[PDB]
Protein chains: 8
Amino acid sequence: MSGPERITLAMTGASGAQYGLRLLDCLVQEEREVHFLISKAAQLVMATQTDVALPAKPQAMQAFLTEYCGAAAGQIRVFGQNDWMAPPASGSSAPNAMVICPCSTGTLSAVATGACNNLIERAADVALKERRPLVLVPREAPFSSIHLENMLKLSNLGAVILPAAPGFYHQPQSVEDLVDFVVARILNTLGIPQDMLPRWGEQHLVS
Amino acid sequence: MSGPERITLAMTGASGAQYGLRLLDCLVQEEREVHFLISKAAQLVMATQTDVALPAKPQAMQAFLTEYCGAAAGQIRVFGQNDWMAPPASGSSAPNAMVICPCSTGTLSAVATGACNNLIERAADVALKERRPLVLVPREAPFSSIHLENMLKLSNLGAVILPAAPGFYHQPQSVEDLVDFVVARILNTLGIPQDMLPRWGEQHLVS
Amino acid sequence: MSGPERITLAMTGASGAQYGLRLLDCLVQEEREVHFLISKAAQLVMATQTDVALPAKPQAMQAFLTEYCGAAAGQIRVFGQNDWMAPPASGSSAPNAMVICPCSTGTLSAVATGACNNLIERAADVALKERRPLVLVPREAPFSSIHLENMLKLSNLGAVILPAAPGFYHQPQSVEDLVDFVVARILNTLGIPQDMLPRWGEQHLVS
Amino acid sequence: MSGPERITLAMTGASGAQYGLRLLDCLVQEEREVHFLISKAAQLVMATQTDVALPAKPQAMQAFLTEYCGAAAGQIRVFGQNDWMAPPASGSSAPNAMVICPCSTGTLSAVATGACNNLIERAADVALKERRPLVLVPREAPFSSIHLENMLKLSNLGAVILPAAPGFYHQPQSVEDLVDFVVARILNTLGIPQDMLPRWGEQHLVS
Amino acid sequence: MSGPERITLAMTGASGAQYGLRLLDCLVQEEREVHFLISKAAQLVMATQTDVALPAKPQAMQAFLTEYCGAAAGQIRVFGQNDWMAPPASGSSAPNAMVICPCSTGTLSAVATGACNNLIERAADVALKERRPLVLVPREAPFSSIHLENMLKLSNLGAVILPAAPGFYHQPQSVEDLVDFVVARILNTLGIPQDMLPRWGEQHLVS
Amino acid sequence: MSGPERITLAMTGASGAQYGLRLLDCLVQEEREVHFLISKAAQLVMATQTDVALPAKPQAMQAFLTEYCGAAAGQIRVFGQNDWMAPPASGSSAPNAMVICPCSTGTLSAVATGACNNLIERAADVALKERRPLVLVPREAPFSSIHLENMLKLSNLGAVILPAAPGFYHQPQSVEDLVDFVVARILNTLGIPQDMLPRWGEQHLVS
Amino acid sequence: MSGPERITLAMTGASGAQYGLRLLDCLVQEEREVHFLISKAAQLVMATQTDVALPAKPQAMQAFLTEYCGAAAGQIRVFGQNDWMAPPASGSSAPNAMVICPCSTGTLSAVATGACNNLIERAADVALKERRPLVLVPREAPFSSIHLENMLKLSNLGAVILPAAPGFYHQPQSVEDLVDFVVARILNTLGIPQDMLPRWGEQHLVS
Amino acid sequence: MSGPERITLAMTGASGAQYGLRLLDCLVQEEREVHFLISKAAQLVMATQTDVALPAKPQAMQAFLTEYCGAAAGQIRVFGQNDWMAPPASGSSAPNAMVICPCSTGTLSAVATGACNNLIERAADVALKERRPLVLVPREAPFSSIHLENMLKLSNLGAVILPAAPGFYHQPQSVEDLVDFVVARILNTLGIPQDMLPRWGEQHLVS
Ligand SMILES: Cc1cc2c(cc1C)N(C[C@H](O)[C@H](O)[C@H](O)COP(=O)(O)O)c1[nH]c(=O)[nH]c(=O)c1N2
Ligand SMILES: Cc1cc2c(cc1C)N(C[C@H](O)[C@H](O)[C@H](O)COP(=O)(O)O)c1[nH]c(=O)[nH]c(=O)c1N2
Ligand SMILES: Cc1cc2c(cc1C)N(C[C@H](O)[C@H](O)[C@H](O)COP(=O)(O)O)c1[nH]c(=O)[nH]c(=O)c1N2
Ligand SMILES: Cc1cc2c(cc1C)N(C[C@H](O)[C@H](O)[C@H](O)COP(=O)(O)O)c1[nH]c(=O)[nH]c(=O)c1N2
Ligand SMILES: Cc1cc2c(cc1C)N(C[C@H](O)[C@H](O)[C@H](O)COP(=O)(O)O)c1[nH]c(=O)[nH]c(=O)c1N2
Ligand SMILES: Cc1cc2c(cc1C)N(C[C@H](O)[C@H](O)[C@H](O)COP(=O)(O)O)c1[nH]c(=O)[nH]c(=O)c1N2
Ligand SMILES: Cc1cc2c(cc1C)N(C[C@H](O)[C@H](O)[C@H](O)COP(=O)(O)O)c1[nH]c(=O)[nH]c(=O)c1N2
Ligand SMILES: Cc1cc2c(cc1C)N(C[C@H](O)[C@H](O)[C@H](O)COP(=O)(O)O)c1[nH]c(=O)[nH]c(=O)c1N2
Ligand SMILES: CC(C)=CCOP(=O)(O)O
Ligand SMILES: CC(C)=CCOP(=O)(O)O
Ligand SMILES: CC(C)=CCOP(=O)(O)O
Ligand SMILES: CC(C)=CCOP(=O)(O)O
Ligand SMILES: CC(C)=CCOP(=O)(O)O
Ligand SMILES: CC(C)=CCOP(=O)(O)O
Ligand SMILES: CC(C)=CCOP(=O)(O)O
Ligand SMILES: CC(C)=CCOP(=O)(O)O
């Protein structure tokens, strides 16, 4: 298999829950193991901008998502915001790639400064110190200079800053087609196969 | 009228022509005067990702857009890429706000470095030296550290970096609803009235 | 196979065309796919400092190089300087390593600043944002502080700055032996097998 | 095999010889090839803080270590401090990962500044220019701002700064258990299998 | 008495509780007054990596520690994480030295950025603004560039960054001997007498 | 006694040996303990610019200086350039103030970069990490930007940069009076009594 | 003649008037034209630390110095502190080298910041903008970080920072011999012949 | 004569001895005086990559080179690595231009940091403080960020960084023709006549 076997997928309180749910579903279909984390604000976003009725507690959540995605048993692990017992809290864990999708400006800040106040922030701190993949998917506009400095710092240290900025070059016809563009970019970044967005120019031999 | 009477709208070669066409139409409906500039790459984008058959030469272009938007005669001015005779080339011109929507990574670079190689780049250089509004709407993912440094420099100097990153908090049902979210943000930035995106929380009196 | 299956090889207007032609030939012999780009200045260099009569237009060029190197059909793709349809223009393309050999001081500048004015510059911009290999082979002396700052910025972001500075530790007897030293270094950087430069010290067991 | 086939292991004059000897032994047991370098100060440390009677000259040293670790013939190569003939002195060598364990503050300084005064420093300079793994294991307290600036510079360039700071979360009962924690972290960094430190949380499915 | 009469000892959630308990005991034996603060994460660390059954609430904690260490009544004060009434919250308090042992990467971050979210962070903020001693004892490996930048900033402002990196030059035979090395370094930094680690070279008169 | 009981006095290869010999004599007369270190270049300076015939080996040197200054037995300790057994090599030593008088540009460099190549450089590295007094007395003209950057870095970290730049405000009549001005400044910096340079203005009550 | 025909010699209020008077005399003997400027504080220094009774007003001063040095009529020009009519105030003047000897910390500050409050400061501002020689001779100890930053800035812009730090390698026997060392260094910097300090090593052919 | 009368030519341990020998020969033919310095590593390079059997000791070396180049007696001075008696060690020496050809990455480092550990490094330190020409000829590939930062610092201070990167625009037919290109560039930098590389375009009057 190309790409990581295990992804830590953290969802934080930016207005783009569709992208994290779609990514979760694609990752499950590519038979990856997902360690799923979600912030309190992200739970309010999902409740108010989607049709998904996500249970509050980690075990009910894990059961719900396993159904929602058609996952295998234990394929999706759910950990709460102070569960330091969970793999992502330590660099001695097995290697996984981490994606924060969507990534709020507050979570971006915490990761840039090293705040480690909850499991998502500590997980990203560990990805950085271990040189493990870390992809942040901000959804904000305008970006202020505070946001941009935090993104630059992290980019300079090897994180991938992948804004939720879909392109129109595959002729999108629906909101779902724009959500899939962003998701396809994330999977490409992670090195995981995808067939939602063709490889640009692959059939063009000469100019 | 709130907001600027005249906007310089430059469209450059990022995959988001829908946003610049929609903005052009909203600006016309709010009876603003638009000085419209478009790059060669942006013409290829529009030809390949939209249904809009935009003529190549500035006078045919001006006639086409005036029809497309329902504008009044002389409401939309079109200037070519080396027309130094046009108002945006000089700080002695009448004040206008400038928006680059969409803004390619190459145009972002040129504006950050001061390259002034064509009328769009010189127009942005003049907006900066005159302290006139300058809004850039990048559409790229990932953003590299080169992109992020160029955005930060410009943000620090007072430009507004407004990525084409729509939110989902107004329940979008179509691609058009996502395009209008971004457009609504731009008009808000410019101080121009809009009724596509409600004022968040305006009716909430207490927590 | 070790190393990348596909290399984007861009030749720009520094006085070292021999190195890019030799690299092209080595890449073909290692059965890699080459996406070949060449600047207008690089065409003048090749015309004046080599015996290679390279045709001007991309399809005639592709036929010429395919012969010159003994390549298989479609092994070498040639794209012109504004062919945005070509794979290297987008990060959604299939992954390839990019080498700019030789790299003029102007191309170094454009890549460091993000100028994206033609397909070579945009290709390098995409390599950077995608975290794909990017090797620059400058040929200039002295290096000014402008050159050195541009190289440092790019090195800091993970590009490899590999100056056309051959060593003499394999006893070179000809101009070709110096050209092959530099080429051997490039292939090593890319992780592609080569037998022009032995592995230093591989038989030395103790001091 | 996961991880590098060949490791350059340099031991320098910080008070932690136990960690470099233990790492050497683990690397031998995982059937890796080790290019072993040791500074004059590190020889005084080993003589005074361990029970290991290490011979002075490279060939006697190689014989001693080969016995001490149970290595195969030629599995451990020993090179002296000015043996420029040895593989680590040149980037044209075969790829290996380099670890400096322990890393004195003086060696940290030399690597950060590019001093290349002996084979260890030149070896690290080459690892950096080749983008090959470089792990530094400092043992000092307090760390001054000079130390911290030197570490930051190197971290920013992709070196791994792994201080000899063992954790207590695997219930250590002996000095050997603390030495093995640090060694286990190094092997994890290098991507080499180890069974001294379990994978944190690997059996935890839900919070 | 040499050294401070009063120490604020904060324990945060890094895997090194042994060092803070040992320091607490040494400080009590040198008849100092200790203002003891402990984070929620540090309570989970102590519960899981030590044999010490520390009560949760500040008054039960104070009674427990007073027994554990043989302290005099009122020698150890315990304050909770939001007790702004406590001396360390204000610069108008009586002078004391502050040690954060162990110091998590999150607490390091908060102190470097000025976050003041709880009493430990505010206490360190006050130590800095008052020019009072502040010693941080991180326990992490690798250190990332985020950690290293946060340490450098604080070192530059006069904090002492004293990693939990014991040396082996006093022939340690047990885990306790390594814990005491680090503790001895802290007491030396604070100017408090200790007889666990001899004064290096004190009897050496000539080379 | 005011000021430190023990001073590490290092003499390095700048053209000002008179100042270090005079300081050594003043320190002995104020009954301080001096740990004396001298570089190979400083030995050549003393041989060629003074009348002092200093023996080469540390024990003969210690006997010579003890006579030259009228010191008590064991008041002056002499350590060689690789004597890591000596107190100044470790921060676990008893506290002393360190003066490098004169300080060559090479020694200034090594201290600024953390090179630790010999006992003087390591001693200064330890003074810095321990927050112990460190006074550097450069003697060079012009100062280049390399020198000035190295001095600034060290000044910013709390070292005292005290150039061998005597003043004329005490009416000097001899070379000895200029040497004593500089020495008086050093003793003032260290907080040690001196009566060579009066306290400026001490008898002036009103303007 | 080697070196400049005209020198602007400014004397400011550091305790080293001997050096500026000696330089003035050497410049006169080498038949240079001197534009002489002196600050109010420098007049108090000269009155209190030398035997030279310098008149207050520019014309009496010019007559006095012309006698003191044996100069030709009009060889020494004296200008007051607000005489903007004088050549050094404008870059349109004839080229001259400028030396500030001695240079107070206040004058160093003004030159580094561009303060131009009097003719000396404006003269130095003009030397810098014209790329004309500018030599500053500070006399201060310790140098603080403010002093060192001001010196570095100016050194980086091409000024020569030449501290009043005499060497002892020409066997000085008097205060005058130390004053002449510094003066000899200044003349060397300016490219003016001098025979007070031999050319180091000029007769040494082999090592 | 145009250009300097005296050149300090230092050869250090990069793989390009041919360039320093050829430069030495050209300098002798232009009747310049050469102060020749060579490092221990450079002696190993010359022994292994050239046919030149250079004696070890300075006087035998001077005799050998005087023969090899056809020099006049005393035209080439040879100084050893610790011969502080030699002119280049002091700024009070007669002015000469300094070239380090080839310049190892270690020597580049030492010059950038001010290390002054041997006569070559001190000579370069003096060139910088005296504002005398300093040309460095590195031979390394890739250049890391450490190398590039060291080059930039020195370039910014006025050193010339002239990499051993020959061009092909004079139709080179041999290894000697590439060596002469680099040498011709160095002589041009120094302002010394050369007829190996024509003046580009000198006969071109119009475009
Ligand atoms: C409905 C709704 C929508 C948004 C938000 C909030 C809510 C309630 N917030 C804000 C954000 O959630 C807030 O600053 C949190 O403190 C983020 O905390 P976490 O990073 O999720 O722990 C938010 N933040 C942001 O960066 N981009 C966005 O698009 C949104 N949209
Ligand atoms: C179809 C198509 C689509 C895109 C592009 C090109 C084409 C042809 N380009 C690239 C870009 O247009 C190129 O780097 C130009 O050089 C930009 O020039 P202007 O800034 O418009 O003058 C591009 N650039 C970018 O920053 N974001 C994008 O989404 C796209 N999409
Ligand atoms: C014959 C010849 C030789 C050279 C050049 C030009 C020509 C015509 N140029 C200059 C360079 O080509 C010019 O600055 C271009 O603008 C570079 O454009 P590209 O980067 O190729 O698009 C050039 N540039 C450089 O960096 N190093 C070199 O060795 C040369 N040699
Ligand atoms: C017994 C003993 C113990 C130590 C040391 C020395 C000796 C002799 N040194 C110092 C160090 O070895 C010295 O600065 C050397 O110059 C380092 O040279 P290398 O980097 O090994 O070539 C030392 N240095 C350090 O960074 N951390 C340490 O723990 C120690 N411990
Ligand atoms: C068992 C255990 C062990 C550790 C941790 C946690 C737990 C539960 N954490 C993490 C840390 O406690 C987390 O990022 C907290 O958010 C830190 O909060 P405080 O700074 O104590 O408020 C942790 N953090 C760190 O910097 N170094 C370490 O050694 C450890 N070890
Ligand atoms: C006679 C004599 C005089 C001087 C020197 C040398 C000699 C031999 N050196 C140079 C210096 O000693 C050289 O760069 C050494 O490498 C410094 O090494 P240490 O720092 O003493 O180990 C020298 N260096 C300096 O910074 N200022 C000076 O005044 C002198 N004077
Ligand atoms: C007797 C005497 C001696 C000194 C001073 C003053 C006096 C009165 N001052 C101080 C200085 O003159 C003061 O800060 C002035 O404001 C400098 O002004 P000018 O730069 O000359 O205009 C002084 N300043 C300094 O930088 N180094 C010194 O050696 C002295 N010595
Ligand atoms: C045969 C051979 C070849 C090279 C080297 C060595 C040897 C032995 N070294 C390395 C270098 O010489 C080493 O880092 C020295 O420590 C440099 O010391 P000096 O700067 O000459 O004192 C080397 N260094 C470099 O920067 N570029 C190179 O091309 C080479 N080539
Ligand atoms: C939760 C936990 C064991 C954190 C310690 O992990 P690491 O040693 O800092 O990578
Ligand atoms: C096209 C033109 C008149 C440019 C000059 O404008 P400005 O004085 O630079 O603002
Ligand atoms: C030519 C083209 C489709 C450019 C867009 O690519 P990407 O989304 O910016 O990587
Ligand atoms: C010892 C030696 C051949 C050094 C040259 O290696 P590289 O070309 O600098 O990687
Ligand atoms: C809890 C309290 C009184 C904080 C104010 O202290 P300070 O004036 O900020 O030192
Ligand atoms: C020579 C020696 C014991 C060095 C270790 O000292 P420290 O622990 O780094 O202060
Ligand atoms: C006193 C005077 C004419 C100042 C103007 O000089 P410049 O044009 O600023 O060089
Ligand atoms: C070898 C020697 C006399 C060094 C002193 O030279 P300089 O005064 O630092 O230029």
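Per the header of the entry, the method used was X-ray crystallography, 1.6 Å.
For all residues, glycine too, the Cβ spot is worked out from N, Cα and C.
Note: H:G106 (FMN binding site) has non-local neighbours H:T12, H:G13, i.e. same-chain residues 6+ apart with C-beta under 8 A of its own C-beta. The feature FMN binding site is assigned by Swiss-Prot to H:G13, H:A14, H:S15, H:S39, H:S104, H:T105, H:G106, H:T107, H:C116, H:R139.
For the mutagenesis result H:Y169 to F, the note given in Swiss-Prot is Severely compromises catalytic activity. Its own atom aside, the Cβ of H:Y169 (mutagenesis position) has 16 Cβ atoms within 10 angstroms in the protein chains shown.
In the three-state DSSP classification, H:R185 (dimethylallyl phosphate binding site) falls within a helix. With a 10 A radius on its CB, H:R185 (dimethylallyl phosphate binding site) counts 24 other CB atoms from all the protein chains. Residues or ranges marked as dimethylallyl phosphate binding site by Swiss-Prot: H:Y169, H:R185.
In the shown protein chains, 21 other C-beta atoms lie within 10 A of the C-beta of H:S15 (FMN binding site). In this structure the residues listed as binding FMN are H:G13, H:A14, H:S15, H:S39, H:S104, H:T105, H:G106, H:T107, H:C116, H:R139; their two most distant Cα atoms lie 22 Å apart.
Proximity to chain C (Cβ-Cβ distance under 8 Å) holds for the following recorded positions out of H:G13, H:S104, H:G106, H:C116, H:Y169: H:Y169. Straight-line distance linking the Cα atoms of H:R185 (dimethylallyl phosphate binding site) and H:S15 (FMN binding site), rounded to a whole number, equals 18 Å. Proximity of the recorded positions H:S15, H:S104, H:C116, H:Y169, H:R185 to ligand 3, judged by a Cβ distance under 6 angstroms to any of its atoms, singles out H:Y169 in sequence order. Comparing CA positions across the binding-site residues H:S15, H:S104, H:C116, the one lying closest to H:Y169 (mutagenesis position) turns out to be H:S15. Using a CB-CB cutoff of under 8 Å against chain F, the recorded positions that qualify from H:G13, H:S15, H:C116, H:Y169 are H:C116. Only H:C116 of the binding-site residues listed as H:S15, H:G106, H:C116 bring a Cβ under 6 Å of any atom of ligand 6; the order follows the sequence.
Applying an 8 A CB threshold to same-chain residues 6+ apart, the list for H:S104 (FMN binding site) reads H:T12, H:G13, H:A14, H:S39, H:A41, H:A42, H:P138, H:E140. Taking all protein chains in view, 25 other C-beta atoms sit within 10 angstroms of the C-beta of H:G13 (FMN binding site).
For H:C116 (FMN binding site), the count of additional Cβ atoms within 10 Å of its Cβ stands at 26 [all protein chains shown].
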